[PDB]
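Participant: Okay, here's the structure, questions in a sec.
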Amino acid sequence: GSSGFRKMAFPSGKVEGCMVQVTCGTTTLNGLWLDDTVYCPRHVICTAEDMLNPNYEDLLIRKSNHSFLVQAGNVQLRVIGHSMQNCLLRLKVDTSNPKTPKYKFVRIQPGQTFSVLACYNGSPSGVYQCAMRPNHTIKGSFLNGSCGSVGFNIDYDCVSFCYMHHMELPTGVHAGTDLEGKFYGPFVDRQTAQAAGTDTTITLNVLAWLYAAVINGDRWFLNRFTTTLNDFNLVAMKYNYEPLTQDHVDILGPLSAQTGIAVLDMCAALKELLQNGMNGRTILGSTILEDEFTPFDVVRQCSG
Amino acid sequence: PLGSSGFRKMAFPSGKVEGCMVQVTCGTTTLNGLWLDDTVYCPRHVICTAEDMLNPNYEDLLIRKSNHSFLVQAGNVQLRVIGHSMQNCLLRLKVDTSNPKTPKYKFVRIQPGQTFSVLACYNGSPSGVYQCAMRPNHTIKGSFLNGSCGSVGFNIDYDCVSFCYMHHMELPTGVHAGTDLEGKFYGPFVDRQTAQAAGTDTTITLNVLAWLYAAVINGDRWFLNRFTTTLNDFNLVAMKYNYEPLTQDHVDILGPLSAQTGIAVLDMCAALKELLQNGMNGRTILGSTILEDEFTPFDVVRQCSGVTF
Ligand SMILES: */C(=C\C(=O)OCC)[C@H](C[C@@H]1CCNC1=O)NC(=O)[C@H](CC(C)C)NC(=O)[C@@H](NC(=O)[C@@H](NC(=O)c1ccoc1)C(C)C)C(C)C
Ligand SMILES: */C(=C\C(=O)OCC)[C@H](C[C@@H]1CCNC1=O)NC(=O)[C@H](CC(C)C)NC(=O)[C@@H](NC(=O)[C@@H](NC(=O)c1ccoc1)C(C)C)C(C)C
């Protein structure tokens, strides 16, 4: 029967065990403690007067290991070393985190999804799933004090960290870096006017989602038409949708085979949906075309 | 404050519950169990075989089982069962080892409309976490596959994990049914594969109002007006849109949010009233085109204030 369909995140336990608090001056934010290293946003070393045009090289050289206070719960972890890697600081501590899970650092591609463990003062608040926007921003829910929180994916027992939160744009969206400290998107960590490129809807994901609805027993939006890749794009682009490529249709191969619905035939269905709307109906409980589920997310939730 | 663009359906951090999940096998039937101190809780149908699910006689099936009939595994280690008993629709297996990861906890029976986080599990291993609401018709719209029974629902009340749900089955309409941690089903359902149907469901009015307050808190207040309504007049309109009747008790539950925004509950009802009769006119609330009903007054305070655990 139907499996049901929820926007689910990965269990956050393996990440919770790595969260700590990092303070420098009067600024306190979150850090990630793996083995004997603690990672956090480099702006932790900024003072109110340094946020407009900071020179992190100059601000950091003025610091020592003891300028940093890291705390795991109520216990202080002594910093015995420090270095800056792009927009992150790597603080070495004198004790290893026994809760460090198997892990790796990965830089995800726009359109891919991940789980965010929102934290404050080194303590977990909640977890939610989201997708990195085509324009590299994240439509997240973050309050002041949330910097340092991380995004991740879990494959079996291995945690793949892919994001660390740094800031909020004038438009209300969020931006951050991978665990190597490199920003996602054309952004810099300073309080200046910065804008993201034009965003688009993740076409691959909307299609994967339409397949999820079908494997779950719903087919009302299908039709007897088909389309070429080119003709589909001429329409989709009018609605601010990401151009679809042959690689994307190949990625949908498995889902296509499981449902018996050709990728291009599903594109024809999407084409009709964009042109006529849903006429008051819903798909998997939604009144809008959902784009935060990748083909992989669908196969894992609807078929293990 | 949150990033002015969408209220995420945030689940509670799941670590404390992940440390309580184990695998329970009886014969060829394997599912999930909850290990707290020296007891492992699981659905009683674990003692059932393929064809013995239409109308199993649990009391009699259990008689044929001994402690050795149960194989419990925490990770790659076997947990020796030294006792077993049935409590309503659950089994309580006593083991010779107290869970070193047992967190402070309590068992609570959730009420209609209230939400909780579900930790989907398979073979004793956590797979995902998501937020769910106990629908007015006593079912939940979850996401479960075979091997998922035994997975649990919970809330974290400060420093205490409050377990409120254990998964048992799926209904023909694609929704789910389960029990509290005392083994008592929510709703009139029973754990046997017979003809069972959930009643017609309604929109959780209390939650929709809570969500509108969250909108205001976030700065999305275009839908507010200078009027008010009577409880009776609101219900006359809302029930037309299949909304659950609003009660004075519900008004009181919204008290903290009403105080935070200075907007009287009936004044918010007036706004909701207009939204239902006039629609949103293409506008959005908290980045949504529809009125969300799976966020409770508590979920709102939790996300807006950034409560931690
Ligand atoms: C994490 C900080 C933390 O935990 O501090 C503990 C002491 C925060 C997280 C944000 C707060 C609100 N939402 C968030 O996600 N990060 C920051 O405060 C950064 C710090 C900078 C990079 C050193 N700053 C911001 O997010 C500020 N943004 C901006 O200044 C942006 N500019 C616009 O809003 C603007 C108006 C005119 O020019 C720009 C900027 C593009 C990055 C926001 C306003 C706090
Ligand atoms: C958990 C079982 C498990 O983990 O087994 C390990 C060996 C499952 C969970 C469901 C699988 C799919 N989604 C789920 O949530 N629970 C069950 O298999 C129960 C077991 C019964 C209570 C002993 N059975 C079901 O969920 C079956 N449901 C039904 O048979 C329902 N009836 C309708 O479909 C119906 C009405 C008239 O004929 C059928 C029944 C009302 C409970 C589902 C189909 C497997």
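Our numbering is plain: 1 for the first residue shown, then up by one each step along the chain.
Note: Cβ is positioned from N, Cα and C throughout, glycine not excepted.
Summarising the annotation, Swiss-Prot assigns active site, for 3CL-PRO activity to A:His43, A:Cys147. A:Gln191 to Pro (Swiss-Prot position 3429) appears in Swiss-Prot as a known natural variant, with the remark: In strain: Isolate BJ02. Here Swiss-Prot describes A:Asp250 to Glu (Swiss-Prot position 3488) as a natural variant; the accompanying note says: In strain: Isolate BJ04.
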Participant: Give me the CA-CA distance between A:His43 (active site, for 3CL-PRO activity) and A:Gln191 (variant position), in Å, as a whole number.
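Facilitator: Answer for this pair: 11 Å between alpha carbons.
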Participant: Taking only same-chain residues 6+ apart in sequence, whose CB is under 8 Å from that of A:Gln191 (variant position), what do you get?
Facilitator: A:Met51, A:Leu52
Participant: Distance between A:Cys147 (active site, for 3CL-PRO activity) and A:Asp250 (variant position) at the Cα atoms, whole Å?
Facilitator: 37
Participant: When DSSP is mapped onto helix/strand/coil, what comes out for A:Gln191 (variant position)?
Facilitator: coil
Participant: I need the most crowded of these recorded positions: A:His43, A:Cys147, A:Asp250. Count other C-beta atoms within 10 angstroms of each C-beta and give me the top one.
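Facilitator: Output for this query is A:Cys147.
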Participant: What does DSSP say about A:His43 (active site, for 3CL-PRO activity): helix, strand or coil?
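Facilitator: Note: A:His43 (active site, for 3CL-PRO activity) is helical by DSSP.
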